[PDB]
Each structure stands twice: as structure tokens, then as C-alpha cells.
Amino acid sequence: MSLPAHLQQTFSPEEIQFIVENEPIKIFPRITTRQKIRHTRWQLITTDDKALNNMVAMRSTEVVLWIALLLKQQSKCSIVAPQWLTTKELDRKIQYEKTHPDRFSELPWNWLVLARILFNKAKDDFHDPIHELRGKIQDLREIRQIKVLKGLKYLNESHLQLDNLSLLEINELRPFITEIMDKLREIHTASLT
Amino acid sequence: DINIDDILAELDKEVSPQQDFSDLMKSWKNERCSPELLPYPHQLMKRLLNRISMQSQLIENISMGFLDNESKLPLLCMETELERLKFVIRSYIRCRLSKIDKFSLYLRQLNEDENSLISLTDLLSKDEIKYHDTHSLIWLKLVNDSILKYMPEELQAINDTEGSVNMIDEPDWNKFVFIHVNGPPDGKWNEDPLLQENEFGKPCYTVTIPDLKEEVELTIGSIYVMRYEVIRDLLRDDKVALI
Amino acid sequence: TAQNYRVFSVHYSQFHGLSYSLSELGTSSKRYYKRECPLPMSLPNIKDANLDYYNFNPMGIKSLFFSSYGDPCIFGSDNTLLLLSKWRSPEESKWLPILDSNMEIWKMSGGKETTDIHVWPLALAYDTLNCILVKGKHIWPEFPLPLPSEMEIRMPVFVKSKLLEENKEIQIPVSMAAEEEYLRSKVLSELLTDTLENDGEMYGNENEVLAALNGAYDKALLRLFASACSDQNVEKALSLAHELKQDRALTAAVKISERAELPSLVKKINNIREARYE
């Protein structure tokens, strides 16, 4: 039809990247665009223009992530990793995960997507050594995958609750969880008078 | 302890392009993920299709200055932003054209039903009303000639609901969808009549799923796999968003 | 150090002690603001983690810089950032300790006495020290230069023993937090005010920063006035209300005093309204 079959009820991983690229990120500019009191200007229509026309080299600012990546593609920026991409905060989340079998830890919805973007595009901007960050992103990925496999023993006619599951972790499971719960509902509602 | 904060709040109190894009993203995410054909954002879409026309003229006008600092990053960003924005609207419209294909005989049934709770022009764009009415005649002519011409008269109906199988494919109202429970779109929780507290303090909505006679509490800021027929009223009222 | 036409020098000898000079040499109208005045900065307490640095830099000055608004700064062996205030008029000059960066590290590492972390200062843009936070057993950074972190300046009013008893992530008592925001706002509003009066703005924002900064001062004083009312010290409360700037913020003081049921303060505050109106 008008929409391809592999998109009919879900997002492609590239559309899940596009959604995450709409978030604010903190950067250190390597250009001063700010004009002194003593020139081209941004004029955007989907995001706050007033943050970019006021850059000063090495004073941090927030911009939308797709502009930070476009500036970082030149030497013209550096991307400040969020506080949760630190070897301290990842190791507290790994401890939380091991300590609470019944729940996922309070990682932000975009954590796998943003880790994968910044490890490829901003590999030099981490304060911690990136091989220990990749190592702990994998340690978190694997623990949450066990907790997901435990959760699927409970597919149901009524609902599930999946509190801190990432958007990328929901998006891989969507065409399985919803397709099976749909047949459990059809088998159940068929039995009713 | 004297708690001041309401006195400090009264001392402290002394539509936009960035907001409309955030409503287009909400509309696109709910449209991709829902089984129903949601009602069209009429005024939002007229606004965005203005800004794309004005901005695409502005990028061309700024490129006339370059014939005569002269830094090019803002041209690159104004262009890549229009590509990012035009993609969301194309992906949005191509998605709801796909639902008009699936639901043609159901939308035709809402339009033949003069007593209907919905007018088709509430639901569809002018270009979707065009697409719907003419794609229906193009497909109807194909099957009507090619195979229906030979059928006995009581079987020539392409939309017979009375037969051994109903020919009108309706939306799957009970589709399981993932939802994220926003709370009210205003931060002002005290307005809402459906919302209530729990044990553990945390607020929620309660909804009853009628086939099972089960109440469920949708606590704010958490994710559920849930039947769409139960969500509709909370989704139309912006209390939840589809993941 | 220099910044534009301003020059700042630190001098030392066995026979003279520590001192500084500040100059503004110019294309015309050359001035020396201070010549060899004594500098209130600590020299080091004279293992190789420190000695391989103090063999290289005996004074322990980690950096010397002007702030982005041209007020002199120095970061010494004591890890304290000192900013020279009001220097454009020498008879009113003072050095302000605007970061105790050892305390500000202990605070963010959750109250561990922390030895593996060191600050390395680059610049004071207004309100915020750009610096490398170095980690490891050497005090100074290595060749792939890490991004300059940002530390927000904090007046040294944090009693470590009180913070220890109320934490046993650190939570700061809301009286201590209001005392710092009032002091930090009072010093920053004086630096901006003197810049805007003597040099003029360089970004149009600076007058809107100063308006917003006075707004954080009055809200910090009202948050102290609430503690003075809670402890029913009507006298301390009246002193806090008298230093308050906006006539519109003084309306909140009378509202708090009624909420506290201290009617003496109500009448006294009404006298301030009329006196300042006149």
C-alpha cells in the first residue's frame, strides 16, 4: 500500500534514531557566533533559534541533538555526555538491576540509542575511557534482556506493565508481545457467550 | 517551620513553531501505532504547510546574498531542518493514506450512515477526501467489471454485511498497543476528575476492561501494554501517548 | 597575565614577600592601578605526586587569569579561586574567595574525602570556572586534552561538620543554601554593576542578567527571613527586611510576617515602604 509492510504497525530503528535526535544535548561550541555590542543567523522553525545565535567558544550550551552531530561532523563542537553516561552512574544502575530482579532501573527512554550515537560520532568527548563505557552499556543491555525473558512468561489477555523499558527495547519486542497478546485475547473472547 | 513557597511563587510570576513540531511528532507517533484512523490535525497542518512554504522561500532568498561574515552553517541547518520536517509530514500522510486503503468500506459506511456520530470531513484532509472517493471508484470499477459482472444480483454488493462473512473490515478496536502514561498535559494535576492517588502515594487513572470485569490503575510516568478500546478516551484527551 | 590593555603581575622575593601589580597600559592614558600591593594567597606547605609539581612551580600558582569581564583572578596552592573586587577604585578593593574547590569536590563525590580528583583552572567566564577535572595520581592533565568541565562558583559558607551530621548526592540545609545564594548574588551583582558603569556592556544581555540577579538576591533574603520568623527573632527579621532591594519584594516580607503572626514586623516594614518611596 502507500506505507511499506515492515512499517505498518511499528517504527524502523532509523525512525527511533530520528525521534532521539530531536532531544536537547549539552555541547561546548568551538565557534563564537555571538555578536558584540561595540552576518548569517540560524532562523530555524522546529527548535529554539535563540540558543545558536548566542554561542561563545568553550562556554557550554544546549542544542537539539541533530545540530550537535552536524556541528561535531566539522571540528566546530564537542558533545558533553549526559551524567548517566559516566562509569559511576552506569555502575550504580548495574547494581540496582542485580539488586531488584522484579524491576528495570530508571535509565532514560533513549539510553541505548544515545549511547550508540555518541560512541560512534563523539568517541573523543568522554571523560571516562570509552572501552569501559561500551563494556557497561553491554552489561546493562544483557541484564535487561534476562528481565525481559522473565517478563514474557506472563503474556496475558488483559495487560502488562513495563515501567523503565527503553524505546529501543520496546521497539524490538513490539511485533512479538502485541501479536501474541492479540491471539490470547482472540482465543479468550471467542470463549465468551 | 514556616513554609513560604506560595509567597515565593507569587513573587516569581513577574502556539509557536517549536510547539507545533512537538504536536506533529505526537500526531505521527500515535498515527503509526494506533489501529483506528485518528482525526486529522486541521489547523496544525495548515500552519506547518505555511511555515514550509515561507521557510523554503527564505532559504532561496538567503542564497541570493551569496552572489555578492558569509558563513554557510545556518544555510546548511535551515536546509537540513526542512528535510527533517518534510520527512515527518510525508511519513505522517503516507501512513494515514495506508489506513484509508484498509478502511474504505468502513469510512464509506460512516458516510452513508446519515445518523453517524462522526462526519467524514472531521476525520479526513481535503486531499484524503479526494483520495478516498476516487480510489474507491477506481478499485470498484476494477472488481465490478472483472468479477462482479458475472455474479447473481444479490451477490454483486462489494460491501455486504449480511452474508456468511462481513465484507466491511472495521479497525481492530481491541489491538494491544504500548502506552506511556503522561498524566494531564497541563502540569496542574488538581484539575483532573479521573486522576486519583494510590497507596505508595503515586497518582493514576483507573480504567475498566469490560470483557474481563477488571479495573486497572495506570500510574503516571509508566509504560503499559494495553487494549486500544480502553485507551481511546485517555488518548483523545492527551492523558497518554502511544510508544 | 594580560587581557587587552590590562596587565596583572605577581611578584615574590625573600626580602619583599608576595605582592601584585595591576596595570592598564593602553594606546593612550596609561595607568597603574596597584603597584606591589601584598597578595593574600597561600604558598604551599613545603610524596612525589606533589613534589614533581612543586619542583616545576614553587609558588603553586595553577593559573593566573582575568575573568571574561576583566576582573583579576588567581588560583593558588590552596585550590581556592580568589577574584579581585572593585579594583577600578583602589581604596575599596578586596579579594573574594569565590571557589573553595576542595570543598566543592568533596560535596559532589558525596562526602568522601577525595584524593584521586584535582581541579585545573582555565578561565572564569562570568559565574563559572572552566577547568579540567584531572583524575589520577598526577595533578595536571595529559596530551589528548579532556573537555573543560564547568564548576559554578560558590562562596565558602559550607560548614563541613553540619553537612556531615545531616547526611551521616549531599543535601544542604536550606538555611546554608540561602546564605550562599544571597552572598554569591551580592558579590556578582557588584562586579556586573561596576563593569556596566565603567566599561559598558559587551553583550546587551548584561542588563537583563543584572535584573535577574537582583531577583535571586531578594528571594534568598526572604528565604532567610522565614527562618528568622520561625525562630521568632523579630529583630533579626527586621534587619533582613531592611537590606531587601525591590519595593515589590518587600510586600512578601509583610505577607511572611502575617503568616508567622509577628505584627511588630508588619508595622516596622510599613515604615520602610514610605521611607524608600521618599
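Here chain B follows Swiss-Prot, giving residues 2-15, 54-107, 120-294 in order.
Every residue, even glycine, has its Cβ placed from backbone N, Cα and C.
As recorded in Swiss-Prot, the features of this protein are as follows:
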{"type": "MUTAGEN", "residues": "B:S66 to P", "note": "In sld5-8; temperature-sensitive mutant; in association with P-21. Defective in DNA replication"}
{"type": "MUTAGEN", "residues": "B:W67 to R", "note": "In sld5-12; temperature-sensitive mutant. Defective in DNA replication"}
{"type": "MUTAGEN", "residues": "B:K150 to E", "note": "In sld5-2; temperature-sensitive mutant. Defective in DNA replication"}
{"type": "MUTAGEN", "residues": "B:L293 to P", "note": "In sld5-13; temperature-sensitive mutant. Defective in DNA replication"}
Local backbone state of B:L293 (mutagenesis position), from DSSP in three classes: strand
Once the chains shown are all counted, how many other Cβ atoms turn up within 10 Å of the Cβ of B:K150 (mutagenesis position)? 23
How many neighbouring Cβ atoms, not counting its own, are there within 10 Å of the Cβ of B:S66 (mutagenesis position)? 20
Quick check on the mutagenesis positions B:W67, B:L293: which one has the highest count of other Cβ atoms within 10 Å of its Cβ? B:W67
Secondary structure of B:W67 (mutagenesis position) (DSSP, helix/strand/coil): helix
If I take the alpha carbons of B:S66 (mutagenesis position) and B:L293 (mutagenesis position), what is the distance between them in whole Å? 10
